[PDB]
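Step one of this worksheet: look at the structure below.
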Amino acid sequence: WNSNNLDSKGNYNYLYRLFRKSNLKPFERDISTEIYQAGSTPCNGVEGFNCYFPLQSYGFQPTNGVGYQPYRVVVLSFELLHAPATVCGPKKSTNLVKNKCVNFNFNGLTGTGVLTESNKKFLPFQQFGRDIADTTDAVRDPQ
Amino acid sequence: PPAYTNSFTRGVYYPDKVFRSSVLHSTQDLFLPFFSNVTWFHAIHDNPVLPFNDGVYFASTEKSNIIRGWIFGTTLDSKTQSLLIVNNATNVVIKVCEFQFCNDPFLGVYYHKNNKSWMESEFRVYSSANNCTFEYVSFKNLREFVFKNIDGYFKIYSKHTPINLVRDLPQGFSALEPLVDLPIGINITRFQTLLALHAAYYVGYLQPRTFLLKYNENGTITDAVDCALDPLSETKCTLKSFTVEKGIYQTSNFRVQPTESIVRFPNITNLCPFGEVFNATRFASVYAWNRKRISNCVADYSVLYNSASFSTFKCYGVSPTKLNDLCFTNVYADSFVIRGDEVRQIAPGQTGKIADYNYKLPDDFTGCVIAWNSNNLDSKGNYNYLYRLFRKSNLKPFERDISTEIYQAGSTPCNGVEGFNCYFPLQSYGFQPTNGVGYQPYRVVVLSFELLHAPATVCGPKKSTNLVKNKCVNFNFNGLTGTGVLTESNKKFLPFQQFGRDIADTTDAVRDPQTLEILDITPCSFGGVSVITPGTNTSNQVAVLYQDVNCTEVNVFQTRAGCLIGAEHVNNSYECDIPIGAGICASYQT
Amino acid sequence: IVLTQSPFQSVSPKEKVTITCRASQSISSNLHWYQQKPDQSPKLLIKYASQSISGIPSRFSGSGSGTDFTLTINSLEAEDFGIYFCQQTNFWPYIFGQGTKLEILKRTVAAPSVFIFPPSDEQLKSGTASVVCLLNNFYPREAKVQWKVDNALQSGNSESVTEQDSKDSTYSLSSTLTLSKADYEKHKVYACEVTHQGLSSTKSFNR
Amino acid sequence: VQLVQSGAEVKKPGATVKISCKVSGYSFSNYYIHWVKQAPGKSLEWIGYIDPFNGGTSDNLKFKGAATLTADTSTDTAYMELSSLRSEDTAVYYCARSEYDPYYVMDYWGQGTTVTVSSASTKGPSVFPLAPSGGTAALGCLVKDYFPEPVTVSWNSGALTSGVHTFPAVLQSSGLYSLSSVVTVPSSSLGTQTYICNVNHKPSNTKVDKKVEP
Ligand SMILES: *[C@@H]1O[C@H](CO)[C@@H](O)[C@H](O)[C@H]1NC(C)=O
Ligand SMILES: *[C@@H]1O[C@H](CO)[C@@H](O)[C@H](O)[C@H]1NC(C)=O
Ligand SMILES: *[C@@H]1O[C@H](CO)[C@@H](O)[C@H](O)[C@H]1NC(C)=O
Ligand SMILES: *[C@@H]1O[C@H](CO)[C@@H](O)[C@H](O)[C@H]1NC(C)=O
Ligand SMILES: *[C@@H]1O[C@H](CO)[C@@H](O)[C@H](O)[C@H]1NC(C)=O
Ligand SMILES: *[C@@H]1O[C@H](CO)[C@@H](O)[C@H](O)[C@H]1NC(C)=O
Ligand SMILES: *[C@@H]1O[C@H](CO)[C@@H](O)[C@H](O)[C@H]1NC(C)=O
Ligand SMILES: *[C@@H]1O[C@H](CO)[C@@H](O)[C@H](O)[C@H]1NC(C)=O
Ligand SMILES: *[C@@H]1O[C@H](CO)[C@@H](O)[C@H](O)[C@H]1NC(C)=O
C-alpha cells in the first residue's frame, strides 16, 4: 500500500541498497556497513574514487511521482502443510467421528479416509505415521 | 591443541516427525558422517570460537555436568540476536536475548558450602540484555546435541544417555529426537560454549550425506548406513537392505573429470582491423564518426607500443594494462579527428562543445579512448573536419547527429535558409599546421568494450592455452568445444577441412590450428562401478570392479572387464562363483 | 618515444650551460624541465619547452630543434646547480631524462673538519666498538678514509659515507669503523686518515 | 597549493602499498595528477597520471604492480597503490599536478613518498654517546644499527640547537644504518649543564633518551 500520504513529508529515513557484490539469497539481510569498492585500491572504509556507500535512501516527497511514491510492502510468509498449525482460519476444531468415511484435516494434514482406533505406538514428538508407499497411513489426534 | 578422535556412528537423528516401522527408508539430509574426524576439547586445571558451518554435532561427556551453555550467532557484538542457552540445576533456561558480549563468558563454581558450586549468580557473560525475540524456562553420562539453521529454524536434537567410558565417544548407536525448534531466523556463523569455572566435549560438522535408516517396530532408529562412506555402504543404499546377499552389484558411475582446458586459436592469422581505424586514411568527422565493428579478432593492442603513438591513451572503465588478459565482447572504435583542446571533452560525463553536441560519451562509459596528433598529415588549411556548433540540447549516449536542418535561434521560421536568427549548425575546423597546440587536429579513436556477461568475439592479446596430450582436458579449438583425451593420430585430413567425425556425427579427430596436426579425441573413461561381495553374512569386505577402464585414473589388478581393486589374483582356476565378466569369476575363500 | 639527458654538467660561474634532451623517433613541440636539488622533489623550470613559470630565473632557458631539446642556463649561480629532467610530451607517457647532475666549480677549496670519537662506554658494554670519524667543510667532494690501526691499515670494518652538499656549499662526511671491544683495547692508536685532493688529515685517539 | 601525502610505507616483496596525495590550495577536479617515481639515486620514473573526475588511468607499462591511481572528490586525496611489490619498487613516489587536456606540466608535487619493499624487517636504532675529549668541547650521540631511513636526532628537545650538525647516514656491511650527530659547546659548561639527545626513527616507533656526561 502507499506510504506517500504519511511517510512522505521528503523522507530520508527509508533507505535501500544501491550496490551489493552479489545478489541476495532468500530472506538474507545484509546489515554490513561496508562501502562498495569499485576499484582495486582499498577504500579502507572511507569513500573516494570507485568507493560508494552502497546504502542509499530515496527522499520521499508527496510531490514525487507515482514511481517514487513510497509503498509499504508487507510480504506474508506461511509454511503451508505438514507442520503444526498456529495461524488458523475461522475454522474451529470439529468433533471426531470413527468408522465412517470422512474428509478430514489434522494440523493442516488433509486427506480422506476411515479413521479408526489403532494400537501402533508413536514416539512422543512424532506426528504422522506412514506406510511403505509414502502414503499417510496413521495420524495422531492432536488435541 | 585440538586433538581429534573417531566420530564412530554418532550423530544420527530423526530427520522429521514421521513415524515408521520395520522399514529401511533412505533419506538425504545434513548429517554427521560416520568415522569423520571430530574435534575434542576440555575443561581442566578452552571455549574458543568455532565455525558454525552448516551445523554442529555437539556432545559432552559428563559426571558433574559442568558444560551448561551455548552462545551462537554471527557477530557476538549484539548486532544480531544471539541464541543463549543456560541449563541451571536441571532447569532448562533458554533465551535469544540480545546483549553486548564479553570475551570470556562462563559460570562460577565455589567449593563445598550450603549452596553447592554457588555462583548461580556468577553470570557475567556481558554488560546487560536488551531485546529478547524468544524466551523459555524449565565417565558416567553423555549428552549429545545437534544444532542446525534451516528455514529460520535452529533445531536441537538430544540424547541424555549414561555411558561407561572415560576417554572418548562411546562406540554405539542411538539416534536423536528433536528437543525444541526455535525459528528465530538469526544466522549463525560462529559460536562459543559456556562453562562453569572451578569436562570433555566434542564438535563435529554436519554434512549433506545420504543415509539408509532402520526404523524398528517401535519406530526407533536402531541402525544407519552412510552411503558415501565406502564401497560396501554404497551398495546398501541401492538395495535398501542392511544384508547384501552374495553376488555383484552395480552401484555408481565415475566420470573422470578433466584436467583444466585448452583454448586454441591460430596464431597471427586472426588480426583485428586496428590500423584500419587508427591509421585510417581520412577519419569521419566528429559530428558523424566511424563506428567500426571490432569483433572475432585476437587483440593486436600489443603492436601499438612501437609507433608515433598517441597524444593521449586513456582507458575510462578498466586498467589499460590488464587488456592483455582482458578478452572483449562488443568493441566499437569511435574514429574521428578533432581540434586539440577537445580530446579533453571526450570522457564519460564531460560537458563541452564536442561532448554535448557532435559526440557524446555516456556517463557509464567503459573502454579505452585513444587520441593522437594528425598535425603531421591532416594539416596543410584543412576545412574538411567539421563540428556541430548548435543543438537543441545535449546528445544522448553515443548519438551520431548528422542533421543538416539549419539551426534556428528565433521562433520566426527560417524555412531552411541562413540569415538573421538562422545559423548553419555544423561549423568546420580550419586546420593550419601552425595553429596552437590546442587547435592542432587530434586523431581520436574510442574503443567501447562491454567487458563481461557475454560470449567473447574479440580475443585477448594472448588468450591462448598451450596443448597437452594423453591427458583428459576440456578443450576449445577455434570455437569447437569438447572434453576428451587429445592424442596424436595418423588419420590424414584434406587441407581445407576442419573436423574429423565418426559414424555417430560425434566429433572424433581435430586439427590444431596454430600448428596443423591431427588430434584424436576419446571420452573420459566411464564404466560402471561394481561391488563384488560375499554375503554380508560372511564378510564386510568387498572388492570393487571398475568396468571397462585402464588402471590409472583410480591391491590392484587389471582384467579383461576392467580395473579390479581389492581382490588378489589367483593363477589357480576354480568353478565360477560370482560372475564378473569375460571369464573372471570371484569367490571369497582363501 | 624515449628521450635522454646529459648525466652531469660541470661549468664555471657566469658561463652558460646547455643540457640536451634527446628524444628518439618523433618529438613533440612541448617539453618541461625539472631542476632537482638533493633529497627534494624536482622543480619545474620550463613549460612547452618555451616558458618558465613566474619567479623562476629568466636566466633559465629551454627550446628544441629537430628531435633535440636543450636546457640552456645563462650565468649559473652557486645556488642553482641541481639535477635536471626534461619531460616527453604527448606520444604516450613521458620518459623523463636520465637526470643531469649540474655542478658549479670555482668554489674555494678547504680542508675537511675531522672530529673522531671513540666507542662509547655504552657500546663496549654490549660488545660493539665503533671508532667514528666525522668530516665537515671540505670542497670539492672526494675522500678516502684509511684507518690506521697503530700504524697498520684496517682492511676491514671500514664505513665512510659518500660526500654530499652541505648548507655552506661545503661537504660534510662521516667515517665509521666497527671493531670488537678487545680489538679496540688490543691496539695503541686508531687513526682516521681522510685524504682530500691527495691532502688527508688524521684524528686517531688512544683507549 | 599543497599536496599532502600518506606517510612512508615499508613493505615485503609481494606485498601491497597504497599511498595518498591530498589536493588543496587549487581546484581539484580541474587538474589531473601525474605520478612520478624516483628510485634511490635514479631518475624520475612516471607510473601514471590520473583524473579527478574519471577513475581511469594511463599506465607506463614497465614495472607491473597492478598500479591503480585513485583520487578522491571529497578529500581531494589521490591514492596511488603499487601491488605485487618487489625490492626494486623501493623508491620515492611523487604525486604531480597535471592539466585537464593535452598540456602536461607538473610545477608542484608533494614531498614525495618514500617506500621500501624489502624482506628485512624494520629494526630500532641502538643509540650511543660520544664523549667530549679554542675553549669548546664536542659531544654527541652516535646512532647505529637502524632501518629504514630517515632518523632525526635533536638535542635537549630543541633547547640545544646552535652547534648541532647532523651527518648523513651510511648503510653498513650488515644491511643496517649508521649516523652521527655532534654539538660543539664551551669547555666551562661541562657538567654544569646536562646535554641530552632525542632520537626519532619513524617506521620502528623508537623514542630513546640519553645523557652525555664527561
Ligand atoms: C486440549 O484442551 C481440551 C479442553 O477442552 C482438553 O480436553 C484436552 O485434553 C487438551 N489437550 C491437550 C493436549 O492439551
Ligand atoms: C582427519 O584428520 C586429518 C588430519 O589429522 C585430515 O587430513 C582429514 O581431512 C580428516 N578427515 C576428514 C574426513 O576430513
Ligand atoms: C533457573 O533460571 C530461572 C531464570 O531463567 C530462575 O528463575 C531460577 O530461579 C533458576 N534456578 C532454578 C533452580 O530454577
Ligand atoms: C518397544 O518398546 C517396548 C517397551 O514398552 C519393548 O518392550 C519392545 O520390545 C520394543 N519393541 C521393539 C521392536 O524394540
Ligand atoms: C600505423 O602505422 C604505423 C607506421 O606508419 C605503425 O607504427 C603503427 O603500428 C600502425 N598502427 C596500427 C594500429 O596498425
Ligand atoms: C604459430 O607460430 C609458429 C612459430 O611461432 C609458426 O611456425 C606457426 O606456423 C604458427 N601457426 C600458424 C597457424 O600460423
Ligand atoms: C546369516 O546371519 C545370521 C545372523 O544375522 C545367522 O544367524 C545365520 O546363521 C547366517 N547364515 C548364513 C548362511 O551365513
Ligand atoms: C593401459 O595403459 C597402458 C599404458 O598406459 C597400455 O600399455 C595398456 O594397453 C592399456 N590398457 C588398456 C586396457 O587400455
Ligand atoms: C602367476 O604366475 C606368474 C608366473 O608364471 C606370476 O608372474 C604371477 O604373479 C602369478 N599370479 C599370481 C596372482 O600370483
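Sequence positions for chain A are given in Swiss-Prot numbering; the residues included correspond to 436-444, 447-580, in order.
Here the Cβ of each residue, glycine as well, is placed from N, Cα and C on the backbone.
For the published mutagenesis A:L452 to R, Swiss-Prot gives the following note: Increased resistance to neutralizing antibodies. Decreases HLA binding to NF9 epitope. Increased binding affinity to human ACE2. Under the heading of mutagenesis, Swiss-Prot lists A:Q493 to N and annotates it as follows: Reduced host ACE2-binding affinity in vitro. Here Swiss-Prot notes a mutagenesis experiment, A:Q493 to Y, with the remark: Reduced host ACE2-binding affinity in vitro. For the mutagenesis of A:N501 to T, Swiss-Prot gives this note: Reduced host ACE2-binding affinity in vitro. The structure shown keeps the original residue. Among the sequence features in Swiss-Prot, the natural variant A:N440 to K is noted as follows: In strain: Omicron/BA.1, Omicron/BA.2, Omicron/BA.2.12.1, Omicron/BA.2.75, Omicron/BA.4, Omicron/BA.5, Omicron/BQ.1.1, Omicron/XBB.1.5, Omicron/EG.5.1. Record note (Swiss-Prot) on the natural variant A:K444 to T: In strain: Omicron/BQ.1.1. Recorded in Swiss-Prot as a natural variant, A:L452 to Q carries the remark: In strain: Omicron/BA.2.12.1. For the natural variant A:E484 to A, the note given in Swiss-Prot is In strain: Omicron/BA.1, Omicron/BA.2, Omicron/BA.2.12.1, Omicron/BA.2.75, Omicron/BA.4, Omicron/BA.5, Omicron/BQ.1.1, Omicron/XBB.1.5, Omicron/EG.5.1. Swiss-Prot lists A:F486 to V among its natural variants, and the accompanying note reads: In strain: Omicron/BA.4, Omicron/BA.5, Omicron/BQ.1.1. Quoted from Swiss-Prot for the published natural variant A:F486 to P: In strain: Omicron/XBB.1.5, Omicron/EG.5.1. Record note (Swiss-Prot), natural variant A:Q498 to R: In strain: Omicron/BA.1, Omicron/BA.2, Omicron/BA.2.12.1, Omicron/BA.2.75, Omicron/BA.4, Omicron/BA.5, Omicron/BQ.1.1, Omicron/XBB.1.5, Omicron/EG.5.1. The unchanged residue is displayed. A natural variant is reported in Swiss-Prot for this position, A:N501 to Y, and the note states: In strain: Alpha/B.1.1.7, Beta/B.1.351, Gamma/P.1, Theta/P.3, Mu/B.1.621, 19B/501Y, Omicron/BA.1, Omicron/BA.2, Omicron/BA.2.12.1, Omicron/BA.2.75, Omicron/BA.4, Omicron/BA.5, Omicron/BQ.1.1, Omicron/XBB.1.5, Omicron/EG.5.1; May enhance affinity to human ACE2 receptor. For the naturally occurring variant A:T547 to K, Swiss-Prot gives the following note: In strain: Omicron/BA.1.
Positions of Swiss-Prot features highlighted on the structure.
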| residue | record | DSSP class |
| --- | --- | --- |
| A:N440 | variant position | coil |
| A:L452 | mutagenesis position | coil |
| A:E484 | variant position | coil |
| A:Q493 | mutagenesis position | strand |
| A:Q498 | variant position | coil |
| A:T547 | variant position | strand |
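Note: A:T547 (variant position) has non-local neighbours A:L518, A:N540, A:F541, i.e. same-chain residues 6+ apart with C-beta under 8 A of its own C-beta.
Annotation: A:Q498 are the recorded positions among A:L452, A:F486, A:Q493, A:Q498 whose CA atoms are within 10 angstroms of the CA of A:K444 (variant position). Here the candidates are the recorded positions A:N440, A:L452, A:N501, and by Cα distance the one nearest A:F486 (variant position) turns out to be A:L452.
Spatially, by CA atoms, the recorded positions A:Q493, A:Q498, A:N501 include one closest to A:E484 (variant position), and that is A:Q493.
If you take the Cα of A:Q498 (variant position) and the Cα of A:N440 (variant position), they are about 9 angstrom apart, rounded to a whole number. The separation of A:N440 (variant position) from A:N501 (mutagenesis position), Cα to Cα, is 11 Å. Within 10 Å of the C-beta of A:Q498 (variant position) we count 15 further C-beta atoms, all protein chains included. Rounded to a whole value, the Cα-Cα separation of A:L452 (mutagenesis position) and A:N440 (variant position) is 18 Å. Long-range Cβ proximity for A:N440 (variant position), meaning a same-chain Cβ under 8 A and a gap of 6 or more residues, is found for A:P499. The most densely surrounded of the mutagenesis positions A:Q493, A:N501, judged by C-beta neighbours within 10 angstroms, is A:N501. Filtering the recorded positions A:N440, A:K444, A:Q493, A:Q498, A:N501 for a Cβ under 8 angstroms from any Cβ of chain D leaves an empty list.
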